[PDB]
Amino acid sequence: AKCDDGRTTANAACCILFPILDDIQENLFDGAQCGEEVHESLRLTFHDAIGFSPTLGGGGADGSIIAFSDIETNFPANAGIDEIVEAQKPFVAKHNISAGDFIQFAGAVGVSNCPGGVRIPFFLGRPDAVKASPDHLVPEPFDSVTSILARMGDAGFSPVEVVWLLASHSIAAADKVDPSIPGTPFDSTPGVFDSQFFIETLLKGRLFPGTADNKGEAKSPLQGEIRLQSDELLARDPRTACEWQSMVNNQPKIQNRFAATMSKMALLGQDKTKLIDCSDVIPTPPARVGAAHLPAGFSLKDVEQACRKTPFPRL
Ligand code: HEM
Ligand SMILES: [Ca+2]
Ligand SMILES: [Ca+2]
């Protein structure tokens, strides 16, 4: 199909997305930055989608977190999500697009702003949400690996897919884990979609960036970085450690697996064959990304060698 843009897109329905793209790049993502709103919008994709269980219910990637915001944003596991929910509502209202579609579109567009980022497939056509998600479907940072793998598994994800999806924490920060230091990132490069998150979570902890004893928080290797207990544990657990290590310095794998698994996540509760492929609207991300490295001052002795099959690579 040809849009009024002049642009050719695979399916005519997708032409509606171009005005949406322009508006959100300016007015949601603050001049097309890989900044706070991108990070928040990416988190929203997960908090919407993961509300899906074959037995426990939930409609998955259905916009429920927006449509039923008073219910869902008050779930303890959704702490801090209301800000982005309320920021997205005026865009949904004016752009003739379901909340579920908008959440996934915004997430994909936002990731595309990040150097090193990847294009996530995007499908148009999710109906309006039917029902609120049940509570207790969103993993929390104080949950055990067993719990997280069971919940993610219930939703449809294998342990390696959980690791792949956590590449998201390469462009991510926390506001509520330690409320004394809002905006503290999970890696040294929160504006770059890269492997630093996988490296830095394997360093041996030295300090807390704010206060000690916050629920769900682990010791960090670096001032200005916060570490989740869940990420600390996933990096080290026999079920996930070797996959975690396999990401370090494998940018192409991080990109490829994140895109594929995000697409799967974006389609929970949905049927791709009933939706319209509009992937070609998502921009190409900036390609420049540097080599993976240990932070300044650190050496191999500072790396926890959790994977037993393979040593941590020379960077
Ligand atoms: C697997 C279990 C996971 C746990 C326990 C977890 C936990 C967390 C926590 C505690 C925060 C900080 C919230 C705050 O205090 O402000 C966070 C942020 C974030 N999460 Fe995860 N997460 C998980 C998986 C995911 C997945 C699968 C995605 C994929 C989209 C994701 C994307 C993000 C992003 C992008 C942020 C940063 C938000 C921002 O900076 O505004 N998370 N996550
Ligand atoms: Ca949902
Ligand atoms: Ca990063």
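Indices start at 1 and increase along the chain as displayed.
According to its header, this structure was worked out by X-ray crystallography, 1.1 Å.
Placement of Cβ uses the backbone N, Cα and C atoms for every residue, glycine included.
For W164, the entry in Swiss-Prot reads active site, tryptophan radical intermediate, with the evidence type experimental evidence. Swiss-Prot lists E36, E40, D175 with the feature Mn(2+) binding site. As annotated by Swiss-Prot, heme b binding site applies to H169, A173, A174, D175, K176, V177. Swiss-Prot lists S170, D187, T189, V192, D194 with the feature Ca(2+) 2 binding site. Record note (Swiss-Prot) on the mutagenesis of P76 to H (Swiss-Prot position 106): Minor effects on activity. According to Swiss-Prot, the mutagenesis experiment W164 to H or S (Swiss-Prot position 194) carries this note: Complete loss of activity toward veratryl alcohol and reactive black 5. No effect on manganese oxidation. Where Swiss-Prot documents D175 to A (Swiss-Prot position 205) as a mutagenesis experiment, the accompanying text is: Complete loss of oxidation activity toward manganese.
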For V192 (Ca(2+) 2 binding site), the one of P76, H169, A173, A174, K176 that lies nearest, given that the recorded positions are compared by Cα: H169
Cβ neighbours within the same chain of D175 (mutagenesis position) - under 8 Å, at least six residues apart: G80, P182, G183
Per DSSP, three-state class assigned to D175 (mutagenesis position): coil
Binding-site residues near ligand 1 among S170, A174, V177, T189, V192, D194 (Cβ under 6 Å): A174, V177
Structural state of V192 (Ca(2+) 2 binding site), classified by DSSP into three states: coil
Residue with minimal Cβ packing [other Cβ atoms within 10 Å] among the binding-site residues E36, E40, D187: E36
Cβ-centroid neighbours of heme b site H169, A173, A174, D175, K176, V177, 8 Å, sequence order: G80, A172, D178, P182, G183, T184, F186, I226
Length of the line joining the Cα atoms of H169 (heme b binding site) and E36 (Mn(2+) binding site), in Å: 13
For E40 (Mn(2+) binding site): DSSP state (helix, strand, coil): helix
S170, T189 as binding-site residues, winner by CB count within 10 A: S170
Contacting binding-site residues, sequence order - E40, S170, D187, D194 vs ligand 3, Cβ under 6 Å: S170, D187, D194
In sequence order, the recorded positions (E36, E40, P76, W164, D187, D194) whose C-alpha falls within 10 A of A173 (heme b binding site): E36, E40, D187
Those recorded positions, out of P76, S170, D194, that come within 10 angstroms of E36 (Mn(2+) binding site) at the Cα: none
Cβ neighbours of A174 (heme b binding site) where a neighbour is any other Cβ within 10 Å: 24
